[PDB]
Amino acid sequence: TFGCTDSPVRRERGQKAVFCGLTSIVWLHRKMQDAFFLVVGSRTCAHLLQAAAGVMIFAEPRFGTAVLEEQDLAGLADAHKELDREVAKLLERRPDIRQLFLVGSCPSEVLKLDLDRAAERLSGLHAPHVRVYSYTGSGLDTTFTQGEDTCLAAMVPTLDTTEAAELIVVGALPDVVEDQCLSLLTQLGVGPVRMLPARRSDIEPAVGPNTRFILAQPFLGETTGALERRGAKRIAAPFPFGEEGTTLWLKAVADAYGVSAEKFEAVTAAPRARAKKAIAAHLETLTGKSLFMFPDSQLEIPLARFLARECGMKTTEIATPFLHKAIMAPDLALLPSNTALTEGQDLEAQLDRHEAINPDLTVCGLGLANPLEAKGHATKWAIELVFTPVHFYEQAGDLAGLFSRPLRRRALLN
Amino acid sequence: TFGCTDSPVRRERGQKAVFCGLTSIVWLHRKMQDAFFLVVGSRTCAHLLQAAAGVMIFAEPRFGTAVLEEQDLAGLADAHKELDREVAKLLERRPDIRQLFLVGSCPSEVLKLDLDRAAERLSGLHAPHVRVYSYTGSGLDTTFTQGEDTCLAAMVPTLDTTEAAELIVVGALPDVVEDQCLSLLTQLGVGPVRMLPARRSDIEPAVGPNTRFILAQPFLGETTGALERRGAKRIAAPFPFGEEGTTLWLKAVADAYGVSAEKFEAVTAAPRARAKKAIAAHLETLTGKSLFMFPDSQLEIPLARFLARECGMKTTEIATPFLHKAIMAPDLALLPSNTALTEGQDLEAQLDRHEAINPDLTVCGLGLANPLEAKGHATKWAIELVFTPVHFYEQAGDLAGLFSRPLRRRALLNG
Amino acid sequence: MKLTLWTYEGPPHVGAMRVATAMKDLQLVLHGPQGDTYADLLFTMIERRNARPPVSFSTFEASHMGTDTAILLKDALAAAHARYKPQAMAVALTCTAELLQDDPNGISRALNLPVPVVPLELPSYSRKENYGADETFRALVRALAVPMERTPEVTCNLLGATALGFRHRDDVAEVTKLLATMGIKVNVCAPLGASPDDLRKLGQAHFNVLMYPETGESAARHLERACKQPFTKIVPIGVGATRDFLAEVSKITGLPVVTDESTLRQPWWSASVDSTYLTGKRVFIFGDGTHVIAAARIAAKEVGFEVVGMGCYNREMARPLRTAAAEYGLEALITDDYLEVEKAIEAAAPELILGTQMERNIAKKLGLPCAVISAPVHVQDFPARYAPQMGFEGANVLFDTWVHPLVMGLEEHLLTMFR
Amino acid sequence: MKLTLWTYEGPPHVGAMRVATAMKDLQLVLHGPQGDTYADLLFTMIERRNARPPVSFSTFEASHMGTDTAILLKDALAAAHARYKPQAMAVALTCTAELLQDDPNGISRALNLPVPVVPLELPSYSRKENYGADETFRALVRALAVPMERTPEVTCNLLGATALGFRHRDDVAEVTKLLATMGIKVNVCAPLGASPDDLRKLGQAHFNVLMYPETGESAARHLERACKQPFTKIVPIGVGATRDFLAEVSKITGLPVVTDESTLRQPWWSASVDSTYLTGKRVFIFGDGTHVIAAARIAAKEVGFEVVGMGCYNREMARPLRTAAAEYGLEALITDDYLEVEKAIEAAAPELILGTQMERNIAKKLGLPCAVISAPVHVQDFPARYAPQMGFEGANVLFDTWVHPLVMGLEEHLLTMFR
Ligand code: PMR
Ligand code: PMR
Ligand code: SF4
Ligand code: SF4
């Protein structure tokens with residue numbers, strides 16, 4: 001009845017409706033406060049960020065694009081020298097910034113612009129005030145949330161050293177969700193515990209051979225590598241989505257740190273009781289309903305697991321842009337065995353399978369969402385799942401609500 | 001040739017497009033800061049005020065209408081009991097208010113509720129903290145700005161008694177303009193001086209046999225009466241619109257208090273020539289253009305005097321709702337002696353006279369403004385003139401501006 | 001006595017004025033004081049017309065009362081008629097004249113005019129603007145309309161459209177438009193645009209489209225009594241309404257429902273994923289009967305809002321309003337006191353307000369999104385552009401209007417949220 | 001290198017997409033990486049369409065570079081024809097793809113498809129969204145239109161109307177109405193609405209309406225070289241320009257100018273006393289060439305504003321705008337840097353701003369009242385309600401829109417002041 005660990009997963013390239021890693025800036029710049037994200041790219045990349053940010057663009061945010069010109073395209077020794085001029089000019093007019101991220105785009109990568117070395121020389125040139133990093137967010141490398149992965153993995157090698165036995169919760173999460181996590185972890189008697197990324201450059205976590213760390217977002221493969229390479233050890237756990245996710249999430253940290261039986265139940269019961277009851281309100285329109293998800297964020301597998309076990313949905317095809325085998329093991333084993341899994345995408349083919357299934361609710365991209373509505377399928381645009389708080393106990397009612405809303409709306413316009 | 005002091009004024013009545021006194025409340029209440037205007041009238045009265053105030057209505061304004069229900073028209077129905085339960089319910093939530101005006105309306109006049117005697121009863125029940133008055137702003141009694149007149153006059157008998165020789169400038173004048181006036185008279189060495197109405201209840205001026213008062217607004221007939229009744233003597237002036245008008249106005253006072261001619265010139269020349277320069281800005285568009293004004297506010301004659309002598313316009317017919325011979329004497333003696341003067345109005349006949357003249361510019365009310373524009377006549381709506389700073393030197397430029405604007409808009413719209 | 005600051009409705013006689021100004025070649029004479037002419041500005045300034053409204057006042061005052069009040073009425077009528085040479089006339093009382101002995105009926109009849117002079121019964125101390133309008137129209141219709149042979153071709157009248165009606169202009173245009181596509185030409189539109197000689201030929205229509213109960217109810221009812229013409233009981237504001245209305249018309253007549261849905265966009269705008277965040281939004285709906293009832297169906301069943309309050313200021317629509325409110329699990333708020341409207345909103349804690357110019361201001365005071373749906377209304381809501389509330393284009397305009405004052409998807413989740 | 005936050009225009013290919021999406025039975029295949037499909041959301045979100053854009057990407061990534069890029073284009077080209085059996089197709093390069101060896105032509109020839117495949121040069125590092133479109137349409141026209149015998153009925157083509165274009169939908173409707181009123185019919189409207197076959201037909205129309213220079217100027221020129229077809233040199237935005245337009249269309253066709261002005265309410269609106277307080281208002285106008293030139297005429301000549309700054313972001317419209325600005329004694333401000341706009345507004349402190357989405361956000365920041373006259377724009381400026389800029393109903397919409405954010409006669413003279 002329950003278990004997808006030995007499921008064969010369709011790996012599938014082709015035409016792909018997805019976002020590049022660039023987009024991660026749109027929320028990362030919010031959490032990371034003394035940081036600045038300068039994409040080295042074309043007008044196209046500026047355009048994406050500008051459309052993606054939406055009204056955020058007018059809020060004088062901490063990102064921009066250094067858009068390439070004809071002159072920059074050819075000759076690579078002048079491309080680097082001109083860049084440093086851009087940066088110095090930028091850096092000298094925003095002294096509030098301590099962290100600069102040179103984000104790599106497709107055009108920067110095709111022009112073989114060594115931005116890892118540009119970051120290199122710029123750190124030395126602008127220390128002690130400003131450290132500058134480099135990471136890829138290009139179409140050729142990244143899908144949507146993988147932009148956060150490469151970003152953080154870039155910060156890792158340069159973090160501080162420590163023999164301390166610290167906990168690190170990895171992945172940027174809304175500041176509301178973050179505090180809940182911190183408080184529950186202090187309540188269970190585990191500390192000290194820092195987030196990565198921290199809200200500010202001065203208060204970043206430190207790594208050492210004794211650091212345990214734990215992922216809060218599933219799309220954090222490269223960052224794990226980075227951390228394990230500095231000698232920290234991961235705590236494997238299902239992702240904190242729903243009463244069950246969060247409990248099992250917190251249970252792994254408890255067991256890794258030696259928190260007692262009663263001590264867990266005591267801290268956990270009340271917050272749980274609450275979440276289970278907020279989720280009930282939605283079971284109504286959700287139970288029995290068939291579910292299908294297009295590939296986007298890598299949040300599909302854990303959320304699908306959640307929708308099936310707590311909101312009683314029946315799963316059909318759950319697609320992910322990339323499936324990291326080991327990170328996803330705890331969740332995979334909890335997925336309803338009937339589930340069909342896909343890694344990657346072929347758009348034309350997947351749309352054909354979609355129709356054939358004809359599912360009650362479809363998670364999918366915004367360029368895909370409206371055309372599907374017109375064809376008579378109810379849809380829940382995926383991109384919300386990153387901007388809305390969703391992790392841990394309080395938000396678990398709201399999480400379910402995200403998927404009950406569109407269905408309650410189609411019922412309601414009839 | 002100047003001098004309309006002999007010109008025969010047309011006395012006329014019939015269909016009339018004018019506002020009642022009630023509408024004075026809309027500007028009056030802004031200036032008296034701790035007064036309240038309770039109009040005892042019908043839903044019409046409340047509707048008018050709502051329409052007049054426009055957007056002011058949404059700002060908890062210090063006026064209201066106590067509106068007559070059916071049961072109130074009965075012949076047992078209690079006037080004294082009913083109204084009082086309503087004013088106490090008002091003062092309960094508005095402890096801030098120190099002057100209460102019971103404004104008379106048409107409906108309350110036909111039933112003849114003794115509002116004047118109601119003011120007494122209520123003053124008794126509500127002293128010391130709050131004092132109440134009664135005046136009429138009905139359509140039967142007043143036209144538009146006459147509501148300021150009846151109001152101010154209703155206060156005069158109440159005013160403290162004094163033996164000082166203080167100047168009273170009479171007129172609800174926009175605060176900015178009032179300061180200017182107050183300064184020029186301080187500079188001239190006359191004083192101290194005080195306004196009626198004062199910005200608050202407890203700084204009203206006192207009155208006595210040595211008090212001299214000067215009129216800043218031309219529609220203060222009753223207030224002149226009640227003030228003269230207390231022994232105060234008026235100062236004869238044309239009204240302080242325009243550089244010339246304002247100079248004459250100041251000169252009247254200067255003469256009255258005996259200000260050395262040099263001191264007058266020192267104070268005056270500086271902002272005099274300044275104002276005059278800011279009028280030449282609107283001259284090309286104004287000079288030669290023929291002017292017609294409909295009766296609205298009694299501000300016609302002096303503005304007509306200002307538009308002819310300073311802006312170079314030609315008068316045709318200048319009509320006023322009430323022509324107070326002795327007060328307008330100074331202005332009438334400066335009017336182009338070609339001018340046709342009308343006191344009152346018979347709408348249809350005056351429209352027939354209008355068409356036949358076919359004037360360049362027409363000053364009129366808002367119910368008349370647009371219908372005239374579609375007839376092809378350029379129009380300037382009068383209502384503005386009470387709501388804009390318009391008196392004294394500084395706003396003299398702005399005053400001419402008010403009349404050049406609709407003429408400039410016409411040109412620049414159909415070139 | 002009632003302390004009044006804001007009044008949702010003018011006196012009845014202003015309603016009369018709304019019916020006289022709507023029409024052509026009709027003169028209305030009010031017996032009233034010098035100063036009630038302020039109501040002209042409503043027309044020349046809000047509606048912004050190019051002509052003095054066909055209304056004139058006896059204009060009595062201090063110096064001419066008693067036996068003279070009666071005299072002034074007479075000449076007012078005499079001059080009015082002699083000058084404009086109207087097809088027909090009305091005579092009525094202002095609140096202030098309602099306290100006199102003077103007889104509009106007797107004075108009109110002793111004067112003995114070459115045209116009809118219809119007196120009007122308008123109690124100023126009980127009833128308000130809407131009654132005034134409805135009655136003045138009823139009175140006129142009762143005196144002019146006479147049964148006739150039906151049009152050879154299938155025709156109908158449009159009843160209730162007045163001067164200074166919130167979106168009356170473009171509604172008339174839009175309803176004619178959809179009745180045209182169904183093969184029904186419009187006979188007489190009244191009062192709007194119509195002379196009394198047009199009123200004289202109401203009888204030849206097959207049916208009547210009762211566009212506004214507030215200002216047509218009584219004349220629709222007389223034309224059912226007298227000309228055997230059924231009148232429509234559904235007001236086509238919104239998609240569902242329009243569809244029902246068209247099918248009502250179909251039943252009344254036998255013709256098939258033929259819709260041109262080619263520019264109808266609201267259903268899809270509402271369907272799209274941009275609109276999903278509208279679901280469950282708590283809305284408070286207030287204004288006059290007709291628009292409130294109409295709005296709440298659009299809000300609930302077409303947009304996906306949740307109606308959290310319903311009401312109106314006109315007692316004459318209380319029965320229809322109550323019927324509807326209960327369909328939403330709500331109790332109708334019937335009142336004309338703006339203060340009691342404000343308490344209801346404060347209590348209902350809504351996310352959007354659909355109301356009147358008064359509610360626009362309560363909404364701002366309270367920091368709440370707001371759109372106007374019903375008279376009374378500032379000048380902006382007499383617009384230059386095509387702005388119907390009725391029919392298919394109405395449904396577009398309504399959709400546009402209502403979602404305007406709200407934050408969008410992106411912000412909601414995330415300007416000082418960033419600042 | 002050029003530091004960039006805001007971007008008035010997209011890359012040239014997005015402009016290609018506008019032409020492609022505007023059309024039916026046309027497939028555009030774009031050579032580019034995963035992710036450049038973000039541009040799809042512009043159409044399904046903002047313009048809010050019921051289907052996927054007819055745009056498909058080769059979708060190359062890191063693990064498939066080198067000689068696979070070459071193969072990948074081939075495959076997207078095939079699949080698109082196989083699946084959507086389209087009448088014709090266009091192929092072009094993304095900014096990334098422009099740094100690759102792959103020949104758009106040479107590949108599409110080596111497939112030898114049973115329909116025309118039009119290659120399109122799109123210089124991504126020098127040109128922008130508009131050129132993208134203007135050229136994509138040109139190529140298409142140059143590829144598909146041929147000389148033809150004229151229609152027996154006097155007919156014309158509407159050129160420049162695209163997907164994701166500011167008020168294109170309703171402009172196209174209102175200009176049609178204008179011409180029908182003169183007894184002229186639309187032969188083909190392109191791109192918007194047209195198919196590759198519709199385009200083959202272009203040559204039979206008597207003349208052309210250049211609706212939007214920035215996106216049609218090239219094709220208008222070509223149709224003058226190729227098929228003797230003159231084109232309109234005046235865009236009908238504002239009452240005055242419409243008159244000039246119809247007068248121009250008269251000389252081109254020898255046809256009397258017949259107009260319906262029964263619904264043109266703007267002249268009177270602005271003429272009316274309510275508007276006297278508009279004379280003098282310092283206005284700053286920015287946007288693209290077309291809408292800015294047009295607005296500046298309506299402001300000065302039709303409403304009575306005084307224009308204290310004019311600019312546009314599209315360089316291809318620089319001399320027309322500098323010519324026009326001279327007429328008002330201003331330096332035109334040709335820039336694509338919002339900070340230069342921001343700086344120039346600040347400098348010549350207007351009382352109203354007419355601009356793009358950006359300008360209205362600069363206006364918020366400054367606390368200046370502002371309305372939108374031009375692309376780029378947010379989703380609320382693709383309204384469900386009818387809302388042209390062009391012609392008579394456009395002139396009404398324009399009036400209502402611009403006057404809205406102000407402060408009317410009274411308060412000036414307010415809720416703060418009274419507060
Ligand atoms: C780059 C393409 C693009 C476009 C055209 C839109 C339009 C749009 N996106 Mg947005 N959006 C794009 C992309 C993105 N959006 C993003 C976010 C986002 C959110 C959270 C939301 C949103 C929305 C929109 C909207 C609706 C307008 C609004 O923001 O209220 C448009 C036109 C809006 C919505 O209604 O979704 C259904 C909403 O809640 N966008 C993100 C996150 C990084 C990206 C990359
Ligand atoms: C008696 C009815 C009435 C109506 C319907 C309006 C509407 C109106 N008044 Mg108003 N106005 C009325 C009367 C009055 N206004 C008054 C004031 C006033 C001013 C100062 C102004 C104004 C105006 C208006 C306007 C224009 C719209 C507006 O300013 O909001 C309307 C519709 C407005 C204007 O532009 O005049 C041309 C303006 O500056 N009214 C006054 C002075 C007490 C009265 C009695
Ligand atoms: S990084 Fe690549 S996918 Fe993203 S906007 Fe730039 S070119 Fe497009
Ligand atoms: S004129 Fe008389 S009846 Fe009319 S509103 Fe004024 S006080 Fe009331």
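We read in the header that X-ray crystallography, 2.9 Å was used to get this structure.
Positions of Cβ are set from backbone N, Cα and C atoms, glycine also.
Under the heading active site, proton donor, Swiss-Prot lists C:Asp274, citing experimental evidence as support. DSSP assigns C:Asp274 (mutagenesis position) to coil in the three-state reduction, placing it in neither a helix nor a strand.
Sequence-distant neighbours of C:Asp36 (mutagenesis position): residues of the same chain at least 6 apart with a C-beta under 8 Å from its C-beta are C:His13, C:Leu30, C:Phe57, C:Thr94, C:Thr96. Residues or ranges marked as [4Fe-4S] cluster binding site in Swiss-Prot: C:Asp36.
As annotated by Swiss-Prot, substrate binding site applies to C:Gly409, C:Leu410. C:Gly409 (substrate binding site) is surrounded by 20 other CB atoms, counting those within 10 A of its CB over all protein chains shown. DSSP assigns C:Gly409 (substrate binding site) to a helical segment in the three-state reduction.
Swiss-Prot documents C:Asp36 to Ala as a published mutagenesis change and attaches the note Retains 13% activity.
Looking at Swiss-Prot, you'll find the mutagenesis C:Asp36 to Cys or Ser noted as follows: Almost no enzymatic activity. A helical conformation is recorded for C:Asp36 (mutagenesis position) in the three-state DSSP classification.
All chains included, 28 other C-beta atoms sit within 10 angstroms of the C-beta of C:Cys95 (mutagenesis position). In this structure, C:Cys95 (mutagenesis position) belongs to neither helix nor strand by DSSP; it is coil. One mutagenesis experiment named in Swiss-Prot is C:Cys95 to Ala, and its note says Does not form heterotetramers.
Here the residue is the original one, but Swiss-Prot notes a mutagenesis experiment at this spot, C:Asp274 to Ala: Almost no enzymatic activity. Every protein chain shown contributes to the tally, and the Cβ of C:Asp274 (mutagenesis position) ends up with 22 other Cβ atoms within 10 Å.
When other Cβ atoms within 10 Å of the Cβ of C:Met408 (mutagenesis position) are tallied across all protein chains shown, the result is 15. The note that Swiss-Prot attaches to the published mutagenesis C:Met408 to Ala is: Retains 85% activity.
What Swiss-Prot says about the mutagenesis result for C:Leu410 to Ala is this: Almost no enzymatic activity. In the shown protein chains, 16 other C-beta atoms lie within 10 A of the C-beta of C:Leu410 (mutagenesis position).
Recorded residues C:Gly409 (substrate binding site) and C:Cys95 (mutagenesis position) have their alpha carbons 52 Å apart, per Cα-Cα distance. Here C:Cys95 (mutagenesis position) is compared against the mutagenesis positions C:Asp274, C:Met408, C:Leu410, and the shortest C-alpha distance is to C:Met408. In this entry, C:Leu410 stand out among the mutagenesis positions C:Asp36, C:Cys95, C:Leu410 as having a C-beta under 8 A from a C-beta of chain A.
On the backbone, the CA of C:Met408 (mutagenesis position) and the CA of C:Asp274 (mutagenesis position) stand 8 Å apart.
In sequence order, the recorded positions from C:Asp36, C:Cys95, C:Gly409, C:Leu410 that place a Cβ under 8 angstroms from a chain D Cβ amount to none. Proximity of the mutagenesis positions (C:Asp36, C:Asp274, C:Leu410) to ligand 4: a Cβ under 6 Å from the molecule is found for C:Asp36. Each residue contributes its Cα atom, and for C:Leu410 (mutagenesis position) and C:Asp274 (mutagenesis position) these two points are 10 Å apart.
Chain B lies within reach of C:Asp36, C:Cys95, taking the recorded positions C:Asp36, C:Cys95, C:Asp274, C:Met408, C:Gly409, C:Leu410 and requiring a CB-CB distance under 8 A.
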